[PDB]
Every structure is written in structure tokens, then in C-alpha cells.
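Visitor: The structure is given below, and queries will be raised subsequently.
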Amino acid sequence: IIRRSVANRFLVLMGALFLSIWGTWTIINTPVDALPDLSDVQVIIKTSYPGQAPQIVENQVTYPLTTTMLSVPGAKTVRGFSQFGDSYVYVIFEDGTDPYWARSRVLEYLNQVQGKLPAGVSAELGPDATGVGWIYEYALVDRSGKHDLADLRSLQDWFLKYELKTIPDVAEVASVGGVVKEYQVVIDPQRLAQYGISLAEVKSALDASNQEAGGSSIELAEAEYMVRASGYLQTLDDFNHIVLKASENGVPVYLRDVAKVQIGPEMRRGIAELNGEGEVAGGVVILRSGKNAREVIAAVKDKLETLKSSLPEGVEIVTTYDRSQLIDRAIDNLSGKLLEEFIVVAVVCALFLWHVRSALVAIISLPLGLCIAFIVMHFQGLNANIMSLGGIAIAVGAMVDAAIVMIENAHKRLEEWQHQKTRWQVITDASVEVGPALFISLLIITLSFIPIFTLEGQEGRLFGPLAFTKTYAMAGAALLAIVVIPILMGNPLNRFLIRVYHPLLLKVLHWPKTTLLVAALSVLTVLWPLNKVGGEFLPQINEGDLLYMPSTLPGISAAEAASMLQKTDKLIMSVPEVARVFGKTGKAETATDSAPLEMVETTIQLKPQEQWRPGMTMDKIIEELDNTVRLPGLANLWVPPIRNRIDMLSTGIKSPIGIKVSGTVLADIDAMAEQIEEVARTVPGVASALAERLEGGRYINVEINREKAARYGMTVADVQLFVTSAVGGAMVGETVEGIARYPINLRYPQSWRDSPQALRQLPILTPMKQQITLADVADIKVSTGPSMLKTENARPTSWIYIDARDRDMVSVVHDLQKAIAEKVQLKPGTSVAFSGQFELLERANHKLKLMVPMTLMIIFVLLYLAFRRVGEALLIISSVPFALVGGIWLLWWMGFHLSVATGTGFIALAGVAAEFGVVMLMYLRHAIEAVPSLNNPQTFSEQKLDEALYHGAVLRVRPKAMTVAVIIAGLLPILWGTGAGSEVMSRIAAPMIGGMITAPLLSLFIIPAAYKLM
Amino acid sequence: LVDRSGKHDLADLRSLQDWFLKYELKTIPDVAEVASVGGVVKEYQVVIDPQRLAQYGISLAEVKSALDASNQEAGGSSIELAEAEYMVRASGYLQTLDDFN
Amino acid sequence: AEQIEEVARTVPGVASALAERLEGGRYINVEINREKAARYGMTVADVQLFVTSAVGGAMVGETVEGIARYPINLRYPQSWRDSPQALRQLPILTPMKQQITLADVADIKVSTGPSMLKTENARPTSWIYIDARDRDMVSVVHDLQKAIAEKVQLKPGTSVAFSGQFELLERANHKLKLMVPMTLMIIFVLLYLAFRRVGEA
Amino acid sequence: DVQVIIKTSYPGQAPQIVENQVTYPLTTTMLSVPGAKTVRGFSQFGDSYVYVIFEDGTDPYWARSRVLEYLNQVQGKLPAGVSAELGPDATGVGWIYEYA
Amino acid sequence: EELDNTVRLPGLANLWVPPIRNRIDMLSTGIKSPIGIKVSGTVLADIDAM
Ligand SMILES: [Ag+]
């Protein structure tokens, strides 16, 4: 046992050095962010569909993607954002699944379908990254008015993209905003009516007139020759001279003679601004999921610096989101604090048994002891995000104790032989009478920690990292305790504490029952912060740069929304701390930004809090700010970066509930959405149901009269020709200019298309060379409709998010199914399903009451091991709840919130107080040999029981005093601040400490006082 | 699938199994596919009539040309009207037997 | 590829740079005159029809003979396609049932060009292999970046990168001086084991 | 090393043009696939060969499929027929026996 | 048996089998049989006359 480990003895130093050299290589090598990748497991499947409409972008394009994907393995959900001009469809399975499986599998059924969707409009398949995946994001700038918007985006686009994606672990690099060169032929309905050429003639001509072909080798003067055809439509000259009517031996109508070819701006879909000055186009860098955010960035900056030249003139590159930085303010946080943990331990070790040895050996031991913790992430993968790095800090605390035990019991058996090579063999023996209570106890605290960690859901994916990290920080300390033994080799206050202590031993004795009584007091007083809990649960954290994102009502135009951003972006520059701002509104040219145009985002660089305002907690910024922007129709949500991104795609329900309602047609799930909304108000559920908040958006219906098509002898389809190409500006043909190819657009001028009435008057010229007007072949009616559609499983479903805050309401949900079932109407073919973040909270509760009982079954098939008798075990167990009481109370003071952050402090707590209770239960149990050395047994008791105590009593206030000091000394530094987010490590330090003030104090009276009884 | 009354139609059934049943199951953990068998599937049938076709003068490459074309739906942009931007739509989904004839 | 070739000779690098050794190959350009297409009332595309199918012998349709299917080719005879001048004279017959000749709708110019293209990452790149045999020249490479950076011209949107079997030989040298020292750290934490004293080791 | 050959038989054409209308949607699409090592192209006359290679020693029947993701998507940005072949399964050592 | 006879129409060689079996072999293409000469080669006439 503790013998063979000391026979391997000489081996460990080499075992140890093996670990030093090794640890220092992989350490500086880890991945290292924060904010664990999840948003679960997903595969985005975009379909760029230039211009269309959400009833119809749904029908002819999303329908063969929602639908085919029911039929692929991983058949989890085929859940669809199918909007205007785009069709996004996300399939997600179960958490933690080897995605490059999850990828390909999906793929099987995407290929098959490119025939059930139209022409072009080919379906994109995700990237490779999450939403966390947007590392760095730059903007493009001009220092002179000599450079053009069009010139820029192309530059970002045909010169920048090539320059980055060539970068190890950058996946994709999506350009945002600006404007894209657009060759536009503007048909002119007068010149078109004189000369006699239909659209199916121009568009017929255009598709044809812009190619390049070759046809063989000519065997000339022996060096064989290849033959080539010219045709790349590149000179505006070559445009104007396309031929339409070809009057032989006379004039040919040229294109010039029916339309006016002008270079213009693509229909805009993602617009970007940058303070007052810049409406501009720049791009972002999405991280090829699973790779050190930091290093990618390096390779980028370095390539950018390299690149700082190849530009033209007047175009700096500004950085709007250097995710690198928030990685450093935090990494240094934990770089400093752990060296600071040393300054505190040096203090208190040095202060207690004067003239220390242990801290110096231990510090060298830890970075290596850490050099192991992350190779074991290496054995079964993880994330060095701060959650994990939350495992490393407690690690210190759980590592503090053990060096301490070897440190104190060697003080006993070093001073007894100084009252009297082999001085050494006698010191190891000391750590044998007490021994295992250190090694073992460590083990105890660790598995006692794992059962709360395994949880799955959205949140359980969110602790999964930390969870593991402790597991590995323990392995270190666990077998460290056992090997924090071999490594070491290579006054006045105690008196007053001891005197203050002999009256309570003569008073925990003076009264047996009283411990149970003062016990029912403190463990029930706890119930006042154990029910009021201050308020709120798991929120917060700190970005460096904030994301404005509002609640905008659906419809708004494209020029206003470009100014309404010029403006918003104008006044957010007001407050001085803000270093740069960036408002990209609409998609971001990546399948991650499924953002419409009324969705306005804005990255907000903030200057180091080193300067610029007296006070202003991040919450005073938000406030003042939140008011520095009070325009109408804007419900403004302000959020950090990662969060905005990560939830932005974790589709489903922030909400706790919602009645999904499926079944085959809009009328069913629309009228339904109505029929039920009322149920929420009467029933005992605080209510706010919204059948349809999406369906806002206004259309211009164009009902061709069928019959009215026949007479005119025009095929309905042919009409379309004049609704799509003629009016919107539907495009045909892409000009090609090497590497980069720009698009050619063909439609009636800026005007005839300029209003419903103007549109009733559209000038149409049928195949029977006759002149009409659209109004004449169709009823142009206005109308109101949807600006989106969600979709769970091919069919149409309306998932009505709902909540009754600050409760647990599994009860209300059960009552509703019975109630509907007794009097409500389901139309032809339809079904209802329920879901939210509730099913997730109820599944975990069900498995947590099975892992905490399972953590106690293994705890008690270990609470009894080293010492035999049950009474002791029950004693450590009535002993912890007091620790928890001192702890949890530390919370009400601050009026906290609790979480899975507190939910962990609680857990190293109950482990460590358990650890000090068992050693104090031990200083009173191995010694049936202390009992009889004094023994006067026969008439039982005496002043001898009293004196079988005050010896193990005075010994416990040297080890436990300076250990409960540092324990209370590390769980603090992180509390009163964190220039690098530590709402996390505070929220875990919270109840562990209160546990400490209360806990050591409880070590002294349980061992005497549950012992008396049992 | 079964009918307890002669009020329901074979065609009505298979579609029900097909456009309402399939959705209701494949949404089930480890059910792969759920294949419908037998019945009958609604089939819009134009029956060319070789006499009326011979009088009027329209070849098949004319009817079939016409049919492929006459059953769509297209849209072409947003109209910037009273500030709330508008989208424009084309009707054409071949749904009324009236629209067929 | 031209502008830089000279840098190799003066600098301390034994030199032989070849901007382009590939670009050998001779073409017969067929510049359709656009305008000259309209009058004749023929769509440029339609011209193509007579450059590709008519002349090379571009194929259409595959005959099928069970298991195996052979291909059907359609073009002007072995002759009319038989020489640049013969080709200036190609006989063309437009949609306006009129008779012309290619020369008449296009300038058939001869020309010289590439018989290949390499390509690193979508764009076009010219990777000019180079060497100064029988040395290790990590030193020469460093001096060149500084030198170009002080007086050379980069046109609109462009970048230069370096590579070879050198980066491979330099990465290994860097890891070999880390595995041979690591092989001795474990060797000496084993050179001393069985016998104790350092002098022996 | 580790490679995936991606041929495109293009009966007759020309390297300015066998590059433009056929190799361009294969060089280009493949920037956007994982294993984003290099999209390095021999694009000649009548053929367009494009080899993607990652890092040494990688389970290729991964390396295969991954590539594949973006080859399917593009058969519309290249012409008629001239469909794009995807390697074999062998190396260059792979030519064992050869008869006449 | 009784069943096998409750169904004696013409042209029907009736095979009666369990469910799984019917399914599992129904696709284990090849040969229930122990042997069979496969004969390949490029056209119907060869492998038909063969
Ligand atoms: Ag958003």
C-alpha cells in the first residue's frame, strides 16, 4: 500500500522529471478559449435563392430540403428557417457526436436533390464551425475618396478571401456589406415596342452571347496548334452591340437600341457600417471548429501585417472584434492568480509551524502536476475554456490540503524525536498512523464531484468541460497526495486558541443533546436563504465587446434600414470608452448569419477599463447606453459576443415551453394558433401566448387571370417572365473577369416598377405582337402576410413559446393535456406536440436524483472503509449540512442567485469538510490505545473521557487552522473582482467558504458530539 | 388502414397515410423510414382526344409544351411603397380543375 | 515572373530562375468581330457552333451497342479544317440562309501561349523552382525578403509566398535537435541507473 | 503524402479555357472544404487535374469523403457531360502489373 | 398443411414461410442453391444461347 509506493521511492523523482519535461511541452500547446462549443450538434444547409418569397422560397426550394432530410439517419429534427430569398435548414442530432460522421451522413440525401430545386440556387452545406466560430472580424477602410465601394468588396472578395482561407485552421472567410459590380441591361419598353423583340428574345440572346469555345489542334508547321473562340462578355462596348433583330442586307437592331447598359449596385443583402464615417464592407474569420482561437489569429495578423502593403491607396484595415484579446485578459488572470495563490500560502505556511518547506516543493510540483491534467484531456478530448479552467483553480484548493497533511503530521513526529538515515524512516512511519485520511479523502471529494457534473442538456453540455477538468485536477492531487510524500525530501496564538478550546470540549461534553439542538437551529436557519435565494439563477460573464441586437418588427425597406443604421451607429459612438463600432445588418455572406435585413447587429469594441469614466460598472454602460438609443419599434437586446452567436443558432426555445402544432396546411396551424391562445389565461399558468408574431410583412399579390391569359394568347408562364425579370430585376448571365465573375441583371427601368399603381400599368407585349398592360391580364391586389416560417419536419408547425417565470411547472403542463382533450377541435389531419427547455430540466432532475444517490452509495461503500463502525459515518454526514449552512449563508449576505456555479462550490465544500471531519473522527478512533493508556475503565467515563479528547483536540488546530486559512485565502481573491470574467469562480467560491467558517468550527463538535450518542 | 363507413375514399386514405402519417412517425427515435403500401393516388389526368386535336391543329409537343409551362409561381422583388417594404408575387399553382380546363 | 528573375544572379545565390518554362504552345486565335456578327444576323454563340463542331470534330451523341457504347462525331471534312488559311476561308451559312465565310465574321490571328497552368488556391500563381546545390541555405532566404521590401513593385492586388523541400528540411532539423537531446535525457536517466556514479557515464 | 486526385475529362478544349469553364468551379469550390490544406491545380488542355493533399498519415476514407462534400455541389458550374472523376483509391506506387 | 391445401389455384407453387426468414433471405441475393454456373460476357445472345 503506502509501503510499496515508498519502495518505488527512488523511481518517482525520475517518474516526476519525466513529467516536468513532458508537461512543459503540451502545456504551452493546448487549445485555449472559453465558451464551450456546442449550441449542440448541428449541420447548417443554406440555399441562396437570389430573389423570391417565403410562401414560395418555401415551396420550390426549401420543400425538397426539409422533405428529403426526413429520410436520412440521425433522423433527429429537420427544423427550418425558410424565409425570403434564403432557405436555411438545420439538422441537429444528440450532443457529443463525431460530426465528420454527422456531416457525411446528412450529405447522403442532399446530393440526390438538386433536381427538385430550381436552376442555379444550388444548396450550400454549412461551414465546419459553430457560432462561437467567428473569431476575428475586420472592416475595410478608405483614407481617401479616391476608392470605390464596389472596388472594395471585390478586393475583400477576390483578393482577401484567397489570402486567408489559405490559413491552417480558418475554415471560411465571409465578406459582409458593401456593393457588388452589377452589369445591368435596363430594357426600355418603348424601344422594345417599336423594334419588335420579346423578352424571350433578349434573354434568349443574352444567355447565348457570352461564351468561349475551342475545337482542336491544327497540324500546321509541325508544332501543333490549338484553335480558340472569343466571346467573354467584358467590354461595355461588346454589351451594347449584342444583336436582336437581324434584318439581312440592312440594319440589325443592336442591344443598345432597346435598353441602356449601366454598371450598378447588386441588390443589397448585407450592409455594414463603422461609426459615422464608414458604411463599408469588410469581413470576418470563422474558426474551423476545434482549434486554438489564439494561434489561428496569430497566423492571420501576421499575414495581415505582411499584407498591409499589397493594398492600393487609402485603405487601412481596422479590427472590430479581436477575440484574441478577451482570451488574454482571462488567460493572464489565471496566470497571475495561481502565482498569487503562492504568495498567500507562503504567508500562512510560514506563519504556522514557522520556516516552511512545503510550498517551495509544491509550486514546482504543480505546473507539472498541471502538465498532466491537460494530457488527460488529451486521452478523451475537451476544451480549455474557462469552465475547464474553473477545474484548475479549485484544483489548487484541493491540492493545498494534502501538502499540508504531510506537512503537519511530520511536525508531530519530527518534534517528538527532537526531544529524545533513520530520522527519515521514522518520519514516513508517522504518515502511516494517520496517512490515508489524506490520499483517500482526496478520492472521496472527487467522485463526490463527478455525479453532479455528467448532466447532459443545453446546460449539461455547458458544464461538461468543467466537470472533466476537475476530474483531472484531482487525478493529479489524488495520486499527488500519495506522491506528495516522496518529493518533500528532495507560537503565541496557539496558546489562546487552545485555552479557548478546552471549555467547549468540556461543554460539547457538558451537553450531548445540545449539538442536535444547536444543530436543528443552524441547519434549519439555512432554509431562509435556501428558499429566498436572493434572486435569479445562472447569468452574466464579460465580453470585451458588446452586441447590440434588437426586437424589430418584420418589414422595413433597404435604404432607410441603411440610414437607420448610419444613425444608430452614429450615436453609439458617443460614450468615450467605445473604441470602434460595426453595424452589419442583414446576412454576413456566410451560412451562419441567417440574419434578415431588419435584424441589426453591431459589434462594439470597448477600451481597456484603464481609462475614461469614474465608476461605470459594465451595467452602468449598458444602462446609459440602453437609453442612448431609444428609437421606435426597437426592443433592444444587448448581449455579449459569444452568447449572441451561440444561442443565435441553438434553434428551438429559449422559452421554457410552447405548444408545437403540426399538420399539412397554413390554415390549420394558423387558425389553431388562434383557437388555443386563450387557454393560457384562465388556467393556473401566468400567460402570454403569441400564435403568430412572425407573420408580419406586406406583399403585392399578382393574380393572373387564367382565362384572361388565353385570349391574349400568352402562356401564364410567359406572364411570369414580366413579373420576375422585368420587374424585380431578376438576373440572367454572369460576366466573367478572371478569378472573379460579376453578375448581369436585366429589367425595366428604375421607374415603371416603382409602385402598385405604376405596376397595374406595366407595359406588356405579347407574342401576337400586340400591346397590353399587366393590369389587363391580372388583378394586382395588395395583401398582408408572413415574413418567415418555422418548420419541424416537412409539414408546417407553429411552436408558441411560453412561460410562468421563477417556478418549476411540470404540474401545469400535465393539467393541460387532459383539459384540451375534453372539448377542443382538430381539423383535417393534424397533431400537437409540446417542448422547451423544460423537458431538458426535468430529464436532468430525474438523472441527478440517481447520480447523487449513486454518489452516496459509493461514498458510503467508502465512508466506512478505513475505520469500520457506522456511527462515525452518520457523523460526517450530519456534519456536512452545517458546512453547507455556513456556506449558503455567505450567499444571502450578498443576496446572490445560485446556479451550477454555486452548485459546485457546494461540492468541493462538502468534500473538504468531510475530509476534516474524518481526520477528526480519526484522532479519536484508531486509538483504542489512547483510551487505555489513560484508561480507568470499570465504572465508565470520568474526567478520563474528557482527557481522551483534549489531546486530539489541541492537535487538530494546527493542521486545520492553517489549512482552513489558505482554503479561505484562495476562495477570496477571485470574489471582489475579475478583469477577465470570474462570475464563474466567484459563484463557485461562494458557498464553499461560508462552508469553511461554519465547517472547521463544525469539525470540533461533531466528532465529540455524535460520538457521545452513537 | 381501415374504413368503418363508405363515406371515405381510397384516394383519401393513401394520401392520409402518406401526407399525414409519414410525418407522424419518422419523427420517432429509431424508426428509419415508414413506407406506405397499396391504395390509390390522386391522379389529375388530361385525356387527349384525337378528334378535337385534329380539328384545331395543336401537336403534342404543343400541349406538353404548354403543360410544363402552365403551373408555376414566381416573385420579383420588393416595392418601396408606403415605407413598409413590399414583396411582389405570381399566382399559377395549378390547383382548380377550372384552371386546368 | 519576369520582374524578379534577375534578383537571383547578383545576390549570393547560385542562380537559374525560370519565370515560365510551361508557357510554350501555339494557338490559332479566332476573334469574332462582335459588330460583324449582328449585321449577318448570327448570334456569336452560333459562330462558335462552327468553330467547335464544324472544325475540331466536337462530338454529339453516343451510339449504343450493349454493355459498350461508342461515340458519334460530327464535323466538316478532313480538309476545310486543315490550315489557318484554309480556316480563314471556312464556309459559313447563316440563319438568313445566306452564304459567308468565317474570315468574314472574324479575324483569325495566330498566337503563342501556355501549354499548362499550375494553380495554388483558385487564383493564378507561378512557383519558380530554385537551387544552389550542396549546401544548407536558410541564410540566403532571409536576406531576400528584406531586399525586395526596399525597392520592388507589386501590381493591383497580389502576394508572394515561398516554399520547397527546404521548409521540410528545416522543420526536421528543428525537431531532430529536440529528439536527440530528448533521447539523451532518457539515455542518461538510464546511463547511470545500474551502476550509480557519473564518471562511468 | 496524402492525396485525392480529381480529374475532369473534357474531350477537346484549351488551357486558358479548360481552366475557365471547368477547372474554375473545382479549384474554387474546394477552398471551402475541411482539410483545407491546398487546392493545387494541373489544369491543361482537354483535362483538368486537381489534387488536394492534407497532412501525412491521415485515415483517407475520411480524407476521401470530406473532399466529396463540395464536389457533388458543383456539377452545374461546369458544362455538359464532362462530369468530374474522383481519383481512384490507389497511390502512384499503385500501378502493380501492366500488360499489353 | 390444411392451409397449403386451402389454396390450390393454378400456376401457384406456394411457399409458406415465417416473417423474418421471408424478409432476411428475400434480399440475401445470390443462391439458396448450393451451386450454379455463372456465365458472363457482353450480350444477351451469348449468355442465352450458352
Ligand atoms: Ag440575430
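Since chain A takes its numbers from Swiss-Prot, the residues it shows come out as 5-424, 433-502, 515-1038.
We read in the header that X-ray crystallography, 4.4 Å was used to get this structure.
Heads up, the Cβ atoms here are built off N, Cα and C, so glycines get one too.
For reference, Swiss-Prot lists these features for the protein:
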- A:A399 to D: Strong decrease in copper resistance (MUTAGEN)
- A:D405 to N: Loss of copper resistance (MUTAGEN)
- A:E412 to D: Slight decrease in copper resistance (MUTAGEN)
- A:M792 to I: No change in copper resistance (MUTAGEN)
Visitor: Within 10 Å of its Cβ, which one of these mutagenesis positions (A:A399, A:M792) has the largest number of other Cβ atoms?
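Guide: Output for this query is A:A399.
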Visitor: Relative to the Cα of A:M792 (mutagenesis position), which of the mutagenesis positions A:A399, A:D405, A:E412 has the closest Cα?
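Guide: That would be A:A399, the closest of A:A399, A:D405, A:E412 to A:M792 (mutagenesis position).
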Visitor: Whole-number Å only: compute the distance from the Cα of A:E412 (mutagenesis position) to the Cα of A:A399 (mutagenesis position).
Guide: 20
Visitor: Ten-angstrom check, please: count other Cβ atoms within 10 Å of the Cβ of A:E412 (mutagenesis position), all chains counted.
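Guide: The Cβ of A:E412 (mutagenesis position) has 21 Cβ neighbours within 10 Å.
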Visitor: Distance between A:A399 (mutagenesis position) and A:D405 (mutagenesis position) at the Cα atoms, whole Å?
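Guide: Rounded to the nearest whole number, the Cα-Cα distance is 11 Å.
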Visitor: Tell me the Cβ neighbour count for A:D405 (mutagenesis position), meaning other Cβ atoms within 10 Å of its Cβ, over all protein chains shown.
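Guide: That number is 25.
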Visitor: Which secondary structure state does DSSP assign to A:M792 (mutagenesis position), in the simple three-class scheme?
Guide: coil
Visitor: By the DSSP assignment reduced to helix, strand and coil, which category contains A:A399 (mutagenesis position)?
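Guide: Helix, per DSSP.
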Visitor: What does DSSP assign A:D405 (mutagenesis position), in three states?
Guide: helix
